[PDB]
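A.B. asks: Have a look at the structure that comes next, please.
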Amino acid sequence: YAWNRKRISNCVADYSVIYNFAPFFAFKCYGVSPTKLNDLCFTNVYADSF
Amino acid sequence: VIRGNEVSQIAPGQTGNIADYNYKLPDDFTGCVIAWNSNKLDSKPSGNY
């Protein structure tokens, strides 16, 4: 009900380490490929944790 | 033998570490993937490495 939202901006993100260490049983992407994340530029990045 | 969470990566077009550098499937792959847990045989208590 009170899920935490963190804004991510003005950083260069290496998503490869997310894969390198990962207890993430489920890693499901909807609008983008996981391996292409290193090749793209983004804005409006938000992490919602609950 | 792979991890429990890596069974999604043994598919055509999958993004992963073992998908890119260990075992690659073609996009036009036909066949069946069989996955089963091997805790009884492929695991040891101190760590099966």
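Chain B is numbered as in Swiss-Prot; the shown residues are, in order, 401-449.
So how was this one determined? The header says electron microscopy, 2.8 Å.
Including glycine, each Cβ sits where the backbone N, Cα and C put it.
Under its natural variant entries, Swiss-Prot includes B:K444 to T with the note: In strain: Omicron/BQ.1.1.
Looking at the shown structure, what environment does each listed feature sit in?
C.D. replies: Secondary structure at B:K444 (variant position), taken from DSSP and collapsed to helix, strand or coil, is coil. Around B:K444 (variant position), no same-chain residue at least 6 positions away in sequence has a Cβ under 8 Å from its Cβ.
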